[PDB]
Protein chains: 2
Amino acid sequence: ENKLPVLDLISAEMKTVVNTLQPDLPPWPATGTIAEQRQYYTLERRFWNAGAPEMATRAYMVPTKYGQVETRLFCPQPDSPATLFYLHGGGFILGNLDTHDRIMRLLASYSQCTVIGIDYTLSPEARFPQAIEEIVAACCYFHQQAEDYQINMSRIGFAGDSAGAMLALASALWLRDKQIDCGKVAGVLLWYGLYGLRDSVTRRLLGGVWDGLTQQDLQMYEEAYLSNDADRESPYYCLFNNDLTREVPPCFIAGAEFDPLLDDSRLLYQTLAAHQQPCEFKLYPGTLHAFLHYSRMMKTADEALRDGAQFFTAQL
Amino acid sequence: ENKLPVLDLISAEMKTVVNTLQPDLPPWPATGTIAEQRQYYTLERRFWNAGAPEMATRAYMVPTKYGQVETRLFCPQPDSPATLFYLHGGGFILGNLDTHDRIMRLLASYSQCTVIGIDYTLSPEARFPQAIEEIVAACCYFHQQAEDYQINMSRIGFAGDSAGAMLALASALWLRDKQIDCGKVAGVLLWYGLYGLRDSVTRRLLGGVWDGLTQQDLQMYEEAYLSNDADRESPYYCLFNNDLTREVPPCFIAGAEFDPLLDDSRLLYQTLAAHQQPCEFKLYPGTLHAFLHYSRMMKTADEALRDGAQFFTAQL
């Protein structure tokens, strides 16, 4: 109704992606089970993940108080200076280590750090703060067992896209606030995340069927993730209710121009900068939310990967 | 907490106002009745209203479906080209024709149009949408009785500050939506309004005891005005839920820099501009919310009045 004509305003590069047909796929099951929707997502993501760098990969199950969680280690080189944990997006209800395969492999290539993807339990089966607890547990397990796994856990980082960016910064804040040391958090890489705004200029202007980010869609994802309405205000969900004026690790904040969540990125950055916390913001012109997946076809997506990777290594 | 240090960022001219003492006044009766708080605001406002333009004024009671309401006409010249209705601010719970006497007289003076202030019924005694219906009724009464009152009702406009600005645009949109012709709405003058955002970048960064615009203050004014949580979504409260893509009268939108409500103005402007609706935005640097009252002492407040007057007369 009052929204911007986003499909006309996106870049010609972004449009080539949006207009790409995958003719071998069924239609999107908007009335199937969550289990079917997850399967479709995994199938549809495969084409975008093709051509990923080839490198040494290892999969391990790690213990958590909620049971074992799968992890995948991508090891570019034998003397990694740090370990980067990667939390994938998908609205908390979709996505896995395969949907984000190419992103995690390129991050490893461009950083020359070990990248560890965490297969956190999705919602609605898991509810807040379960994923964050699983991530912290995994991190802490790897830190205790670093020698056995052959990884450098002296310096770590958290990285993620969309809902995974929320998990990335919430994990770093959880570690800080609970006085948990599972390695020095050298940096956090946050591509088009959301951090607890309930409304904003960008949420009003943007969002539609092309990105699955209408007000209604956002309420749906919140309803799946939270168990109690009181959790809306938790400082590990509404991160703006946490104290962002001190002791935040260096954050690289990437905004998508035509994403309703962009203001979440601008508020985090403006908050951090006003309180002299180390950060950088960069807007990627012409993009929709979720663009990091499109690095093979979009120079802007590969640039965003390079930029985060390089921000991380600049902290080491 | 994560807020900006607003008292340090405001301009020197704004700080002179913030630091102005009225020693002869009692302290603000925070635990007193609404009646007491209203009387106090009235009293405290007198000093800021002094020295207003000399001009012919007349009070008239006008019929509405809720009873008679007081109006005040300010007549700057014998041949007014249009009539501007002025809706005062004060959070819906405070203010009256006296607290905004100087604003209205300056507006009439700079516009050279008749200004008609409307003493709409305050909340909690009235609830939404009573004030809007009162204003529409008053406007249609004056339109029907124009010859008797010696006013020009062939072109009209609505003007207001803060909550008053919400009433101004809501009234224009009501007339449009219900196809009520009580004069051609030439323009709407909106100083530091709010138009229904529930959260924003600016709501998070700003607001405090210095302006009475914390999240809890804002919730309390909304609670007083609205009968129902569902009314938060009404297209005459959340005006962003109304259609803003067609037939919106020319809007002058003035933002105050260090005001949590600034993004409400930015959103209204960006929305109207994106749909080719006629509008102008101007930011008034260094200011708090509610600065229009301080025109004797602050060039910027007086400039804001001139600017809104000039915009209105440019539509005639």
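By Swiss-Prot numbering, chain A shows 4-319, in order.
Recorded method is X-ray crystallography, 1.8 Å.
Using the three backbone atoms N, Cα and C, a Cβ is placed for every residue, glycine included.
Swiss-Prot has this to say about the protein:
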MUTAGEN   A:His103 to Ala  Reduces enzymatic efficiency
MUTAGEN   A:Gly163 to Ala  Diminishes catalytic efficiency
MUTAGEN   A:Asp164 to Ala  Strongly reduces enzymatic activity
MUTAGEN   A:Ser165 to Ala  Abolishes enzymatic activity
ACT_SITE  A:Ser165  active site
MUTAGEN   A:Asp262 to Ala  Strongly reduces enzymatic activity
ACT_SITE  A:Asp262  active site
MUTAGEN   A:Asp266 to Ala  Reduces enzymatic efficiency
ACT_SITE  A:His292  active site
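Applying an under-8 Å Cβ distance to chain B, the mutagenesis positions A:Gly163, A:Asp164, A:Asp262 reduce to an empty list.
Among the recorded positions listed here, namely A:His103, A:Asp262, A:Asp266, A:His292, A:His292 has its C-alpha nearest to that of A:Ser165 (mutagenesis position).
Note: the Cα of A:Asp164 (mutagenesis position) and the Cα of A:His292 (active site) are spaced 9 Å from each other.
Looking at A:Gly163 (mutagenesis position) and A:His103 (mutagenesis position), their Cα atoms lie 10 Å from each other.
Cα separation, A:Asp266 (mutagenesis position) to A:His292 (active site), rounded: 12 Å.
When the alpha carbons of A:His292 (active site) and A:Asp262 (mutagenesis position) are compared, the span between them is 5 angstrom. Spacing of A:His103 (mutagenesis position) relative to A:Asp262 (mutagenesis position) is 20 Å (Cα to Cα, whole number).
When secondary structure is read from DSSP and collapsed to three states, A:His292 (active site) falls in the coil class. In the three-state DSSP scheme, A:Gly163 (mutagenesis position) falls into the strand class. With a cut-off of 8 Å between CB atoms and residues at least 6 apart in sequence, the same chain places A:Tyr195, A:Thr205, A:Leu209, A:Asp214, A:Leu216, A:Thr290, A:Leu291, A:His292 near A:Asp262 (mutagenesis position), listed in sequence order. Its own atom aside, the Cβ of A:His292 (active site) has 25 Cβ atoms within 10 angstroms in the protein chains shown.
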